[PDB]
Amino acid sequence: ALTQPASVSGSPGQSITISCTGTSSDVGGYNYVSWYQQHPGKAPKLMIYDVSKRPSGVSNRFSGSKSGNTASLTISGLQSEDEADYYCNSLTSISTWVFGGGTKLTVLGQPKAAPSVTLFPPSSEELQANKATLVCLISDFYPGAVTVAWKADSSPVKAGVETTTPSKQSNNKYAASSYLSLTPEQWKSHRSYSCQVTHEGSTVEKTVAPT
Amino acid sequence: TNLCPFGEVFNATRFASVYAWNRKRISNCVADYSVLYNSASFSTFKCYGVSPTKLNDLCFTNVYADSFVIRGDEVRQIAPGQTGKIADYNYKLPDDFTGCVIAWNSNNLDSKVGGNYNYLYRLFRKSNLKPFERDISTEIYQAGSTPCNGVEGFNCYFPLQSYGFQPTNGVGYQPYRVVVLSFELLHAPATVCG
Amino acid sequence: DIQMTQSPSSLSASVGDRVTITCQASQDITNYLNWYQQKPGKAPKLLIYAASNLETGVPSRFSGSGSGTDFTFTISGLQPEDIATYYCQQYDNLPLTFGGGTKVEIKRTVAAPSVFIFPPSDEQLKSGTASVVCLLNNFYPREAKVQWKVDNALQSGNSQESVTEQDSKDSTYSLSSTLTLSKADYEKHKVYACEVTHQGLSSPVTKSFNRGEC
Amino acid sequence: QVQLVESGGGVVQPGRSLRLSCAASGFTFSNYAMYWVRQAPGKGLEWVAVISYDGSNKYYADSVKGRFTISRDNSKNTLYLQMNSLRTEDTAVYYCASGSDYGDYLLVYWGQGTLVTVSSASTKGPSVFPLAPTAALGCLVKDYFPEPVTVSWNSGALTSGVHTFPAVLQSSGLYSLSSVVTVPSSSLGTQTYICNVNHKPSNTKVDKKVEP
Amino acid sequence: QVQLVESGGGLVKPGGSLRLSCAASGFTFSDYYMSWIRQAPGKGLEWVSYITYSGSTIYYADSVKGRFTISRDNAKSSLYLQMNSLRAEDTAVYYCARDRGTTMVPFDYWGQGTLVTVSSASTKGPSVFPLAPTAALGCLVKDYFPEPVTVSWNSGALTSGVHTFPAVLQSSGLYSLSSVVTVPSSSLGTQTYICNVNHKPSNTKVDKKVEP
Ligand SMILES: *[C@@H]1O[C@H](CO)[C@@H](O[C@@H]2O[C@H](CO)[C@@H](O[C@@H]3O[C@H](CO[C@H]4O[C@H](CO)[C@@H](O)[C@H](O)[C@@H]4O)[C@@H](O)[C@H](O)[C@@H]3O)[C@H](O)[C@H]2NC(C)=O)[C@H](O)[C@H]1NC(C)=O
C-alpha cells in the first residue's frame, strides 16, 4: 500500500494539500498518477489521471502533482460539498496493482457540538433471560469523537464493551450506541451505574439505578 | 469550398496495421495545417521538401493520407534511406520523399493490458519492398525443399506478427500512431490551398 | 534419422599445412550443411553455412564444398590458435543431427620436458593425507611416461594423471602427476622421487627430495 | 448512455463459491478491458483482478490469486466473475470497472456495485425490548442477523430526533440495533411511541410499547 | 551487443524437474525461431527441442518426447524451458540456439550455456593447500563437487606463466584440479601471492598465501 494522511481538515475558502507517497518502482518511475473522489455510499468518480488531467465535467479548481515518490493533490477554495474521501492510484510494473489508501477530508465551518447522551435500565424482559446489557445511547456530537467508559458506584468498568467509531448524524453532528456486558450479579449488586462519555473532552453524566 | 476532413482521419477511432496500411485520397480543400502545427500535442513533426509554414500558404494539386501503428524505437525508420524491419518488409518511403510525417504518443488509446494482438508487421521476404508496396499476402514462403502445403511448420511461418504493446513498457516500446502525408505536383490545377 | 559420417576421427599437421575433413550423407541433401568450431570449454560458433558460404568475421583460410551426398571442408594453413574440434550438422529434415566429431592438433618438432617436484602442504598433513604432485611443464609431444620411486621402491597403482589441453602460443603440453596417499605411510617413508622417461629426453631425469628437510 | 449494471449477490458461507456478473450498454464492450474493485466496510479500496479485451490474458491480486476466475463474452457483452473458496475477509462491495477509452488499465465508468458478505452466522429474527429510564425512549433490536433492519416510529409520523448509531458486528455474529427519540418530558405521556421493526430478510413485524 | 545469457542450474535429483531461461538483448526477440541443443561432457552434439515463433508448432526429439516443453514470451523477450522426468544421461550443457534469423542465416550467435547435472551426493566446497619450492608456485584444490571451479591468482593480477589443469574424477566421487604458476626467483621473498577460489554451488570463496 501507499502512504496517505489518515485525516485532514480546513476552513471554507482555504487551500489544502494531501500527500500520496509510495516507493520509487511505481509512482517515481512512471507518470501514472490517478486520483478519485467518492461520496459516502455512492460510486467513485475519476478526478485526476497521470499528471493533472481531468475528465470532462470536473471543475478546474482541482489540481494535483507528484514529486520523487510522493504524489500531491491541492484543492483551491474549499466548499461544503467537496468534504468527502479522496483516493490515489498508480501503476504496478511488478505485474500487480495498488491503491493509495485512505484520506478523509472535513471542511470545518462550525466550531464544535456537545453530545446528547441517553441511558436506559435494561428491559424487564431481558433480565428474565439471565441477560443484562446496559445500553447508553449517544447523539448530536461533533466532530467524530466519542468513547465509552461505563462508571460503576466507585470503580471504572470496561468489561466486554462494544466501542463504536463515530458516525455523522443528520444535523451536522454525530451519534453512537453502547452495550455493557456485565454479569447479572454485577448489575444488581451495584448501587447506581453511571454512563460516562468523552466527546472532545466534554463529559455528561447519566446514572441508572435498579428499580 | 469545404475543408479537408482531417478530423475523421487523425481523430479516427480505428487504425489498420502497417502491412495492411490504409489510404484515403483527399483533395479540393481550403487547408489550415497550422491548427495541427501549433497544436503542440504531437511528440514529433518532421518532413522534407517544403517547410510547414511555407506549405501552409501554398497551393497543391493532389495529396494522399496513410496511417498505421509502429513502435517508438523504430519511429526513426520512417525516413528516406533507412533500414530495419519496417523499412525492409512493411513500409519504405522513397528517397525523394515529398510528403509529411507526424507521430504522437497513443499509449492512452491503442495499448491495452495483456498485450494488443491486433496490429501486425511483415517479417521475411525474398526481396526488398518497392516504394509504397503493399503486400497483404500471408502466403507461407518456402525456404526449404519439402512442400509447404499452407500449414505453418518447420519452414518459414507467416510473414505476419503482432506487437505486444503492453502499457507497462518503456517509452520506445509503446505504440506511436503515424499519419504519412503525400504532396505531389502534376499538370492538374492546385485544388487545395489556404 | 538420416545418419551423417565425418571423416576422419583425428588429424595432426604442422603450421602452413593444408588439411581436409570429409562429410558423407545418408540420403540426398543438396546444399544444406554447416561447419562449426568448438574451442574447449567455450561455446561453438558457426564457420560455414549451407556448406558453401563464408561467415562474416571468420578468416578466409577456411573453405569447403560438396553437393548432394558427399561434402568436404578444407583448411589452407593451420595456426597455433585453430586447435579445436570441428562439427557439421544436417540442415533440411525435421530431426536435425550433427556429425561425429574430429580433432585438429598442431605438429611440432620436439620440446624438452621441464621437471619440478613439490612437497605436500603441512596443513594437508594436519588434515591427515599426502597428495604429492610432480609437474612437467611446456613440453612436446603429448605422449610421455612418468614414474614414481619412493625409497627405491617402485610405486604404481595409486597414481593419477591429469593432462592439460595443448597451448595456443607455443602449443605445448603439461601434465600434473599427483600421487595421493595418507600421511601415515607418507611419514613411514622418507625419500620420494618422480622419474620421467620422455622421447625428447636423452636420459631419465628425476627430481627428488627428503621428507622433513624442506 | 454509458452505464453499468451489476448482476447481484448476497450472504454466503466460507469455503464455497459464487458467480457475479455485470451488464453493459452504451459503448463497444468488445473493445475494452474490465476490472473489479472491492472496498471493505468503511475502509479503502483494493484491486482484485483484470481481464484482457478478448478473453486472452488474466491477472489476479496476490490475495485472490488461486481462488478467482474471470470470463467475458463479446456476444452478450456480459462479463462474468467466479469467486471460489469463499473467505470471510473477502466480504465487501465489488465494483464493475470500466476499462474506458482515452485510457488504459485505469478505471473510469465505475458501475454501482454489489454488496456481498461472507459470514456463517445464525440468521435470527429481531427480538425487541423497551428502552425506558428531554427524556428519551427507545426500542432494543439486539442479537439479529444479518444486516440491516429498518425501523420506523408510528409508521412515518415521528421524525424530529432520529439517529442511526454504529451497531458494529458483535464478534458472536449477531448485530444489535435500536431507535431513539429525543423529546422533552412534557410530551412523553400524551402521545404514544411504537417502533415498527421490519427484518426484511425474514419479513417479520415485531413491536413494543416503551414508557418512561 | 547480441548476447544470450542463460539461467541457473546445478544438481537435480533423478527424475526431478527444473526450469531454464535464456534472456536476450540486441535483437527483436519476436522475429526468430528457437532451439535447444545439448552436449554431454566430451561427446557429440545432439538436437533436443525446437519451437517456432508463437508456440503454435512444437517439435521434440524422439528420445525426449513426452517429457520436454518449450514456451515463449514476446514481452519479456525471454525463452523458457521446463524439463520433467529427468533421466541420468541428460546431464550436459544445454545451450540456447536461435534458428533461421531475419536475413536467412541459421544458428547464429547462440551463446554460452548452463551446466545441468543428474546426481545426488552433496554440494560441498573445496579446501586449498599451498605449494612452495628458476622455480614455480601453485595452490591445490581437492575434493570438491560439483563442477565447475574457477581460480584466479591475486584476483587475476597475473596473466602469464599460469596453468590450470582440467579436473578429473577422484575414486571417492569428487573432483580435484590443480593450478601452478612459474616465475624467476628474483622476487620470491619480495612479492606474495594468493589464489582465489570460486565454487558457485557453495560460494565458499577461500584464499591462501604461498611462501616457503
Ligand atoms: C481532434 O480532436 C480534438 C479533440 O476534440 C480536437 O481539438 C479541439 O480543437 C479545438 C479547436 O480550437 C481546440 O480549441 C480551443 O481550446 C481552448 C482551450 O480549452 C482548454 O481550455 C479550457 C479553458 O478555457 C479548458 O476548460 C479545457 O479543458 C482545455 O484545457 C478553448 O478555450 C477554446 O474555446 C477552443 O475550444 C480544442 O482544445 C481541441 N481539443 C482538445 C482536447 O485539445 C482537434 O481539433 C481534432 N482534430 C481535427 C483535425 O479535427
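Going by Swiss-Prot, the residues shown for chain B are 333-526, listed in order.
Method on record in the header is electron microscopy, 3.9 Å.
Each residue, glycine too, has its Cβ placed from N, Cα and C.
Around B:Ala475 (mutagenesis position), taking its Cβ as the centre, 11 other Cβ atoms fall within 10 Å, counting all chains. Among the mutagenesis experiments that Swiss-Prot reports, B:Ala475 to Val is described with the note: Increased resistance to neutralizing antibodies.
Looking at Swiss-Prot, you'll find the natural variant B:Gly339 to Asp noted as follows: In strain: Omicron/BA.1, Omicron/BA.2, Omicron/BA.2.12.1, Omicron/BA.4, Omicron/BA.5, Omicron/BQ.1.1. Other Cβ atoms within 10 Å of the Cβ of B:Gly339 (variant position), summed over all protein chains shown, number 9. In the three-state DSSP reading, B:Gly339 (variant position) counts as helix.
Here Swiss-Prot describes B:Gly339 to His as a natural variant; the accompanying note says: In strain: Omicron/BA.2.75, Omicron/XBB.1.5, Omicron/EG.5.1.
In Swiss-Prot, a published natural variant is listed as B:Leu368 to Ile, annotated In strain: Omicron/XBB.1.5, Omicron/EG.5.1. If you take the C-beta of B:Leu368 (variant position) and look for same-chain residues 6 or more apart in sequence within under 8 angstroms, you find B:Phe338, B:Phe342, B:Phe374, B:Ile434.
Quoted from Swiss-Prot, the note attached to the natural variant B:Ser373 to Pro states: In strain: Omicron/BA.1, Omicron/BA.2, Omicron/BA.2.12.1, Omicron/BA.2.75, Omicron/BA.4, Omicron/BA.5, Omicron/BQ.1.1, Omicron/XBB.1.5, Omicron/EG.5.1. Non-local neighbourhood of B:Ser373 (variant position): B:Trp436, each in the same chain, at least six residues away, with C-beta under 8 Å from its C-beta.
The annotation that Swiss-Prot gives for the naturally occurring variant B:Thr478 to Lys reads: In strain: Delta/B.1.617.2, Omicron/BA.1, Omicron/BA.2, Omicron/BA.2.12.1, Omicron/BA.2.75, Omicron/BA.4, Omicron/BA.5, Omicron/BQ.1.1, Omicron/XBB.1.5, Omicron/EG.5.1. DSSP assigns B:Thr478 (variant position) to coil in the three-state reduction, outside any helix or strand. In this view, B:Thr478 (variant position) is surrounded by 12 other Cβ atoms within 10 Å of its Cβ, with every protein chain counted.
Secondary structure from DSSP puts B:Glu484 (variant position) in coil. Note: B:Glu484 (variant position) has non-local neighbours B:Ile472, B:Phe490, i.e. same-chain residues 6+ apart with C-beta under 8 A of its own C-beta. Here the residue is the original one, but Swiss-Prot notes a natural variant at this spot, B:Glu484 to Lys: In strain: Beta/B.1.351, Eta/B.1.525, Theta/P.3, Iota/B.1.526, B.1.1.318, Gamma/P.1, Zeta/P.2 and Mu/B.1.621; May enhance affinity to human ACE2 receptor.
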What recorded positions from B:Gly339, B:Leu368, B:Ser373, B:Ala475, B:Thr478, B:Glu484 have a chain A Cβ less than 8 Å from their own Cβ?
none
Please check the recorded positions B:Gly339, B:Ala475, B:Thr478, B:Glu484 against ligand 1 and give me the ones with CB under 6 A, sequence order.
B:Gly339
How big is the gap, in Å, between the Cα of B:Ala475 (mutagenesis position) and that of B:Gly339 (variant position), rounded to a whole number?
45
Of all listed recorded positions, namely B:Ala475, B:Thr478, B:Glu484, those lying near chain E with CB under 8 A:
B:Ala475, B:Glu484
Inter-residue Cα distance where the pair is B:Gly339 (variant position) and B:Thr478 (variant position), in Å:
51
So, in DSSP terms, is B:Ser373 (variant position) helix, strand, or coil?
coil
